[PDB]
Amino acid sequence: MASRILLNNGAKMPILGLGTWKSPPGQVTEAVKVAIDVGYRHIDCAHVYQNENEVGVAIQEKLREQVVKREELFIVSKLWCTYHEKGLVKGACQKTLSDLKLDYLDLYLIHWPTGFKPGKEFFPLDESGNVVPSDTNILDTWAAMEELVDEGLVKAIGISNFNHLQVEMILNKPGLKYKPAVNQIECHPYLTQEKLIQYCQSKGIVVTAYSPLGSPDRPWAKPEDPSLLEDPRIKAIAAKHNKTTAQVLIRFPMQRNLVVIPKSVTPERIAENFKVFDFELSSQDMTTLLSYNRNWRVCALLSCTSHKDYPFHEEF
Ligand SMILES: NC(=O)c1ccc[n+]([C@@H]2O[C@H](COP(=O)([O-])OP(=O)(O)OC[C@H]3O[C@@H](n4cnc5c(N)ncnc54)[C@H](OP(=O)(O)O)[C@@H]3O)[C@@H](O)[C@H]2O)c1
Ligand SMILES: O=C(O)COc1cc(Cl)ccc1C(=O)NCc1ccc(I)cc1F
């Protein structure tokens, strides 16, 4: 299987990338350096992760060392919810560019479909704990994203955590100039996303699977939640292939024509996670993994559920 997938902007995107949410700032520079040294060419970032400066130090060092050329890297970031307004989008993108020490992003995503009140706080709340919306909508935010392409700040634009109706709304936007290249969504054997993936793929939108290992380090994890890495059924498939459970969990979305972005700051795991191009899951393996779906989400948040554009009320 080829290492990159063709986007609807004409550029190629590496199907494996390194995730950076929760990567501590004192560890992520080494994580990204190691990743690039062992072959990663795609890094998934976001302003809200609070570690783009440190990710950028690694990228810049590897470019300066001539370990890789800029054209060989595929750097992704995301517009946070408190920057959905017309007059804030460019500055948000530029802050990310400055922190990453880049003059363009390969892909810039609307991180969530919901706009929040601008200000210092990433999750502005009212006194009862509900997020405070902005009156921005996904269509006007999209027009602002299109401007970034036309200004040379980003090579591609896309969306993240958009449900099928929200994707459809973007595709049906009056005067749409650039289609979204990517929809980045949670996807793993407990949340298989067949409906949303088929819709996006049918429209030429590439899907990126986040939390492919079930995000065991998510800060709201409960001791009782289901665990992909410990699931004996997945362990069995891994054993049959002489691979680790994580390697199976990474290969799974790859064979569905998805991009996948496992996170690690552990050098041995960063390397392990990249060794997924030399085996194949059978169709039966794939269908068996799909059968484990239970519609379980890592990524959901009660404080945001009443926002008009919160994505997870719809079935898909
Ligand atoms: N667009 C969005 O809204 C959104 C939401 C969630 C995630 N994402 C992106 O997707 C990325 C991945 O998702 P995620 O961070 O939620 O979780 P994940 O990649 O599913 O899991 C990360 C966890 O798995 C561990 N791990 C990694 N490789 C392992 C291995 N080979 N064996 C055992 N454990 C392993 C990591 O530990 P160590 O790091 O300690 O090694 C970490 O605790 C994020 O970092 C972010 O870039 C985007
Ligand atoms: O959103 C992400 O990329 C990962 O999740 C988070 C990352 C950070 Cl730095 C802070 C918070 C979250 C988090 O609560 N995500 C869940 C979530 C956020 C926003 C909305 I709108 C809905 C959600 F489910």
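This deposition comes from X-ray crystallography, 0.8 Å.
The backbone N, Cα and C atoms fix where each Cβ goes, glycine too.
Copied from Swiss-Prot, the annotated features are:
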{"type": "ACT_SITE", "residues": "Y49", "note": "active site, proton donor"}
{"type": "BINDING", "residues": "10-19, 211-273", "note": "NADP(+) binding site"}
{"type": "BINDING", "residues": "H111", "note": "substrate binding site"}
{"type": "MUTAGEN", "residues": "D44 to N", "note": "Reduced glyceraldehyde oxidoreductase activity"}
{"type": "MUTAGEN", "residues": "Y49 to F", "note": "Complete loss of glyceraldehyde oxidoreductase activity"}
{"type": "MUTAGEN", "residues": "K78 to M", "note": "Reduced glyceraldehyde oxidoreductase activity"}
{"type": "MUTAGEN", "residues": "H111 to N", "note": "Reduced glyceraldehyde oxidoreductase activity"}
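Annotated features, which come from Swiss-Prot, shown on the structure.
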residue	record	DSSP (3 states)
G10	NADP(+) binding site	coil
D44	mutagenesis position	strand
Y49	mutagenesis position	helix
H111	mutagenesis position	coil
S211	NADP(+) binding site	coil
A221	NADP(+) binding site	coil
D231	NADP(+) binding site	coil
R251	NADP(+) binding site	helix
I261	NADP(+) binding site	coil
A271	NADP(+) binding site	helix
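Looking only at the recorded positions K78, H111, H241, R251, the densest Cβ neighbourhood within 10 Å occurs at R251. Only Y49, of the recorded positions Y49, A221, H241, place a Cβ under 6 Å from an atom of ligand 2. If you measure from the Cα atom of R251 (NADP(+) binding site) to that of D44 (mutagenesis position), you get 18 Å.
Between the binding-site residues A221, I261, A271, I261 has the most other Cβ atoms inside 10 Å of its own Cβ, all protein chains included. Annotated pair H241 (NADP(+) binding site) and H111 (mutagenesis position), C-alpha to C-alpha distance, rounded: 35 Å. Taking Cα separation as the measure, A221 (NADP(+) binding site) is nearest to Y49 of the mutagenesis positions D44, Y49, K78.
Over all protein chains present, the Cβ of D44 (mutagenesis position) has 26 other Cβ atoms lying within 10 Å. Listed in sequence order, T20, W21, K22, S23 are the same-chain residues six or more apart from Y49 (mutagenesis position) with CB atoms under 8 A from its CB.
Within 10 Å of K78 (mutagenesis position), counting CA to CA, the recorded positions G10, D44, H111, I261, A271 contribute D44, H111. Ranked by CA distance from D44 (mutagenesis position), the binding-site residues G10, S211, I261 have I261 at the top as the closest. Ligand 1 lies under 6 Å from the Cβ of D44, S211, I261, out of the recorded positions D44, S211, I261, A271.
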